[PDB]
Amino acid sequence: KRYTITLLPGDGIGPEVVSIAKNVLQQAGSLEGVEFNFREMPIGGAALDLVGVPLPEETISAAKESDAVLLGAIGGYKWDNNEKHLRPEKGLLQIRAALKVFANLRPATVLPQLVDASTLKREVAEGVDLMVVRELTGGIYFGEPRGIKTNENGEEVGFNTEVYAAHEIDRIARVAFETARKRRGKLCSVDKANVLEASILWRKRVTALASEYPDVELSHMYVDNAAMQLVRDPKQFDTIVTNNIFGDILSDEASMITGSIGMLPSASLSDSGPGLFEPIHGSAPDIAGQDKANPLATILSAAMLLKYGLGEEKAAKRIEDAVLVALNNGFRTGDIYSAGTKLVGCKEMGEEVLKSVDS
Amino acid sequence: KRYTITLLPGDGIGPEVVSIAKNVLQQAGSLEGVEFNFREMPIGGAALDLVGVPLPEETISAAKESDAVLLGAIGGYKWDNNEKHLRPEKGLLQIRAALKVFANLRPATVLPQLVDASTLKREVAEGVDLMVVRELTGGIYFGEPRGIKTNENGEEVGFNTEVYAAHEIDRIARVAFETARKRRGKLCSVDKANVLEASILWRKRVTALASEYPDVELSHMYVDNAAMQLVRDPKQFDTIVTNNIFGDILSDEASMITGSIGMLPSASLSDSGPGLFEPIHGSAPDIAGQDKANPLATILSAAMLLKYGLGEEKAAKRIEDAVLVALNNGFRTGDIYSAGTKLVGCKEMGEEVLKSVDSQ
Ligand SMILES: *NC(=O)c1ccc[n+]([C@@H]2O[C@H](COP(=O)([O-])OP(=O)(O)OC[C@H]3O[C@@H](n4cnc5c(N)ncnc54)[C@H](O)[C@@H]3O)[C@@H](O)[C@H]2O)c1
Ligand SMILES: *c1cc[n+]([C@@H]2O[C@H](COP(=O)([O-])OP(=O)(O)OC[C@H]3O[C@@H](n4cnc5c(N)ncnc54)[C@H](O)[C@@H]3O)[C@@H](O)[C@H]2O)cc1C(N)=O
Ligand SMILES: [Mg+2]
Ligand SMILES: [Mg+2]
């Protein structure tokens, strides 16, 4: 049983972390009887240096033909000064649209081993287990009209439009509901409907679907409160559904509960289409090549790649299990270092994670 | 002296916290030879229930002609179902634009007594200090075009426009830099310039003014890292400048560092015009009339009114000191209750601040 996997290493620590996950992927899948066809294609800063655009057509077709796509990270200091159309991050947004992967899943759950690693008091952060369902292919990140023009004044004005059509909200809502059922049956839609006509529609469509999902209990919370709640009593959430710009911010805030931004993986899914799996981190421009980075998040994106994109649930559990063994043995990278643990770097963790897969 | 203060008690817990602050404002100013003309006006749900709109024209004029504006909060379940034009929250937005208070100062600094009140560990949260300078009157909260239309396929499509003109960015960056130089000399601009052309201009303009303030050490951070940073190592920030919507989010997150959202005051300032002072929290529909509320944010929001809006610094320090006295005496409301303290509600906590103002 063979699968075609496209690796998009990217920039920063992207290559570093993906190489590790690729090996974890081959070994874990091999134990459950699957081999893989790996194929590196350029994206972001890498593609810019090679072909001159952040996302070449050659990459998009290569990703579509594949069964699933594993991305590292994107962006870097060298290209921070390009035109808006030639920054690397523009490649990531395009690949999300190109793959039509609207439903973005970021699960932040605190492992018992990393409780001392969080910055939250133990009682606050122990046992947290929430899942963020973020709208990925629409909204202010993809909203038209946008740009910077110069009106008659001679003043520059920058503008983007946060815009969602109803069907865009509906599809992400069901995924929230379906997911919130698979968990603890509680769902929380986060918007800013006290001000934004976009958030008015957002809540309006989400309240609609609750009748179709009575197994799921829906509640609504404003985005400013939710950021505070994720620090006051983060244990409260089961599933949170929200839009692109709030999904990005809140999920990035939630990481520091589990111990670091380097612990969180993300699965980006579509109907039919092959899924896009990446870590929410990216892309450590300041510890690039120093071999300091935490690769766990990228490994788990390979876990999620198997679980959600290819359905090899058994293999994915082996991946989770290895990360658990590795942490039980005391191995921490810099960001998840606790007193009395063992501070490894990146290769030197991936190896002895792979020790656990292989045992 | 004799200043005119407009009290906008809003909704929810608004009335009680402002009432308590009104007494503290009165006494603290009174000790320094200062009197006040208090004029109460309807805003938000109160005004909807009275005249049928969130912000009556009579309220705006009364607010304009006063020296300082003291607001509680806005919003409540009763009015959550009105047409968009008729939402209490829109009155808040309207009074800010009407008063042209673009510079929003929300300072989150962790007090020694409330370290245990935080959910961040002591080492992380002890000595935290930061000030958020938020663009208040521009941005997505005020951007046109906006509305809910229907495209030809009959689908309802909602939209807002995040838009900043160059001068909108410039003046608030100036406030940020000016704030830093009185502070610890660090400024951190937060945007999403990897995706948003609005923020690209925000970055372009803010870096530009950096040449005018060599005294201030300016750094740039994307908003998603910013959220993780306020939890990873919040001791780092000195002054943070950002736009309307990112300011809302980040300032609420930063609140929990100091113990609860009920600790944070906010001053909103304008050129020449009288400023609008509110606590950053909402109307707390869940604790309203139970006398559970934390008044400190509003008592401290009254402190900012004296210091920043009226220049009565000595009286303003009287309010600040009293909050400290009450906290040294063990008094906590529910949101800032840490073990072995004395749990009180809103009305006595307020009396215990007053108890202490009148002791010096
Ligand atoms: N969706 C993406 O792939 C993505 C999201 C956001 C930004 N980028 C691009 O990366 C660089 C830099 O962005 P930052 O503002 O620096 O945010 P991060 O790069 O993730 O840095 C956060 C801090 O945490 C550290 N960190 C990240 N990942 C880590 C791991 N695995 N181990 C240890 N430490 C990690 C970082 O060093 C930071 O200190 C920009 O160009 C942006 O466009 C891509
Ligand atoms: C800015 C934004 C929104 N509002 C309006 O206020 C209404 C309340 O909704 P919300 O629950 O989402 O925000 P809120 O701050 O009210 O709630 C915060 C949570 O924390 C508790 N809490 C708040 N404030 C206090 C205080 N002062 N003391 C103790 N506990 C507090 C609350 O129980 C709650 O759980 C909503 O309609 C929204 O429209 C208002 C503002 C503004 N400045 O007016
Ligand atoms: Mg991010
Ligand atoms: Mg707020």
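Since chain B takes its numbers from Swiss-Prot, the residues it shows come out as 41-400.
Header entry for method reads X-ray crystallography, 3.5 Å.
Each residue, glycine too, has its Cβ placed from N, Cα and C.
Taken straight from Swiss-Prot:
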BINDING   B:114-129, B:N234, B:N265, B:318-334  NAD(+) binding site
BINDING   B:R136, B:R146, B:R174, B:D264  substrate binding site
BINDING   B:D264, B:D288, B:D292  Mg(2+) binding site
MUTAGEN   B:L132 to A  Reduced activity toward 3-isopropylmalate
MUTAGEN   B:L133 to F  Enhanced activity toward 3-(2'-methylthio)-ethylmalate, but reduced catalytic efficiency with 3-isopropylmalate
MUTAGEN   B:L133 to A  Reduced activity toward 3-isopropylmalate
MUTAGEN   B:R136 to K  Reduced activity toward 3-isopropylmalate
MUTAGEN   B:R136 to A  Loss of activity toward 3-isopropylmalate
MUTAGEN   B:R174 to A  Loss of activity toward 3-isopropylmalate
MUTAGEN   B:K232 to M  Loss of activity toward 3-isopropylmalate
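Applying an 8 A CB threshold to same-chain residues 6+ apart, the list for B:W119 (NAD(+) binding site) reads B:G84, B:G85, B:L88, B:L126, B:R127, B:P128. Comparing Cα positions, B:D264 (substrate binding site) lies closest to B:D292 out of the recorded positions B:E129, B:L132, B:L133, B:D292. Cα spacing between B:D288 (Mg(2+) binding site) and B:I320 (NAD(+) binding site): 9 Å, rounded to the nearest whole number. Taking 8 Å as the upper bound (exclusive) on CB-CB distance to chain A, the recorded positions B:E129, B:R136, B:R146, B:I320 give B:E129 in sequence order.
B:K124 (NAD(+) binding site) and B:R136 (mutagenesis position) are 18 Å apart (CA-CA, integer value). Largest Cα-Cα distance over the residues recorded as binding substrate, namely B:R136, B:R146, B:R174, B:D264, equals 27 Å. Proximity to ligand 4 (Cβ under 6 Å from any of its atoms) holds for these recorded positions out of B:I114, B:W119, B:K124, B:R136, B:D292, B:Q330: B:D292. Checking the recorded positions B:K124, B:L132, B:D264, B:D292, B:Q330 against ligand 3 with a 6 Å cutoff on the Cβ atom leaves B:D264, in sequence order. Proximity to ligand 2 (Cβ under 6 Å from any of its atoms) holds for these recorded positions out of B:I114, B:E129, B:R136, B:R174, B:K232, B:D292: B:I114, B:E129. Among the recorded positions B:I114, B:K124, B:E129, B:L133, B:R136, B:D288, no residue is identified whose Cβ is positioned under 6 Å from ligand 1. Considering only the recorded positions B:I114, B:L132, B:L133, B:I320, the Cβ with the fewest other Cβ atoms within 10 Å is that of B:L133. Ranking the recorded positions B:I114, B:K124, B:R174, B:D292, B:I320 by the distance of their Cα atoms from the Cα of B:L132 (mutagenesis position) places B:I114 first.
Only B:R146, from the binding-site residues B:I114, B:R146, B:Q330, place their Cα within 10 Å of the Cα belonging to B:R174 (mutagenesis position).
When the recorded positions B:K124, B:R136 are scored by other C-beta atoms within 10 Å, B:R136 scores highest. A 10 Å radius around the C-alpha of B:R146 (substrate binding site) takes in these binding-site residues out of B:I114, B:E129, B:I320, B:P325, in sequence order: B:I320. A separation of roughly 17 Å, to the nearest angstrom, links the Cα atoms of B:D292 (Mg(2+) binding site) and B:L133 (mutagenesis position).
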